[PDB]
Amino acid sequence: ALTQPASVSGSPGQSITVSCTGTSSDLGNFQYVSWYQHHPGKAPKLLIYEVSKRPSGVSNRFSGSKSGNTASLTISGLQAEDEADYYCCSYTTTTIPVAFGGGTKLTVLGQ
Amino acid sequence: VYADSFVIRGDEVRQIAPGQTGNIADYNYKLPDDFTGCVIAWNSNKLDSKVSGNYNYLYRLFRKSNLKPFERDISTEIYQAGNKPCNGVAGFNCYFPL
Amino acid sequence: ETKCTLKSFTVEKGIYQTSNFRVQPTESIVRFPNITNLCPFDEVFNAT
Ligand SMILES: *[C@@H]1O[C@H](CO)[C@@H](O)[C@H](O)[C@H]1NC(C)=O
């Protein structure tokens, strides 16, 4: 399967890191896992494809890395509109061929 | 051969490794993915420790973005939060990076 | 040996030839130069 924490919070500006993991038997060698962001009332957009490859149009503050069975992303220099619904999508061979996160809702403490 | 000298705050000596990030692996010294050579570490509580805290050592908490490996960040400058008009002194959303 | 080098059970008179007389050594001696210009790892671990 595929799982991530339901919500995360921290100080504005910096100090945030979001991770996903899953069972290695269901996971087909762990390639082509992508990180997206969803906004309320807006269309979702692609941010990271295949762990640590940067597409065009994104900023350098987004980064992603995977160790062992767990993948994660970090972002530095947070802003007042950087609250997000960061999802991880991946391939699962035994069940339904695509798996879509567990739900995230980042909140800030600026107010 | 090359050698360095550090004082690391406790548990993030484990994060000093070729490839994963951490607290001081993005705004401070980080190892590259092709790190030849390795880490010589020992518990020296005998010298770099004194009783009411040691404020003679400094570490960087944040930057504009991630820094490349084998780079030195020596520029000290007041850091604003994105778009706030704020320079010269500290205050709201303007903290020293040390 | 003078039988086994001719593949015969009988050998005639005369002088023959066999393997050589080999003298083997006993031990090994390695003398590279005296240590010098020690690298200053002693001062960096004992640094104040
Ligand atoms: C420091 O110097 C001493 C001799 O005063 C030496 O025995 C030791 O190996 C050196 N290294 C250390 C412990 O930093």
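We're sticking with Swiss-Prot numbering for chain B, so the shown stretch reads 395-492, in order.
Placement of Cβ uses the backbone N, Cα and C atoms for every residue, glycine included.
Swiss-Prot annotations:
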type	residues	note
VARIANT	B:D405 to N	In strain: Omicron/BA.2, Omicron/BA.2.12.1, Omicron/BA.2.75, Omicron/BA.4, Omicron/BA.5, Omicron/BQ.1.1, Omicron/XBB.1.5, Omicron/EG.5.1; complete loss of interaction with host integrins
VARIANT	B:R408 to S	In strain: Omicron/BA.2, Omicron/BA.2.12.1, Omicron/BA.2.75, Omicron/BA.4, Omicron/BA.5, Omicron/BQ.1.1, Omicron/XBB.1.5, Omicron/EG.5.1
VARIANT	B:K444 to T	In strain: Omicron/BQ.1.1
VARIANT	B:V445 to P	In strain: Omicron/XBB.1.5, Omicron/EG.5.1
VARIANT	B:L452 to Q	In strain: Omicron/BA.2.12.1
VARIANT	B:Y453 to F	In strain: B.1.1.298
VARIANT	B:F456 to L	In strain: Omicron/EG.5.1
MUTAGEN	B:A475 to V	Increased resistance to neutralizing antibodies
MUTAGEN	B:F490 to L	Increased resistance to neutralizing antibodies and human covalescent sera neutralization
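Around B:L452 (variant position), a 10 Å sphere centred on its CB holds 9 further CB atoms from the protein chains shown. For chain A, the nearby recorded positions by a Cβ gap under 8 A, listed in sequence order, are B:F456, B:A475, drawn from B:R408, B:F456, B:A475. When the Cα atoms are compared, B:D405 (variant position) and B:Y453 (variant position) turn out to be 15 Å apart. By the criterion of other Cβ atoms within 10 Å of the residue's own Cβ, the least surrounded of the recorded positions B:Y453, B:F456, B:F490 is B:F490. Looking at B:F490 (mutagenesis position) and B:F456 (variant position), their Cα atoms lie 10 Å from each other.
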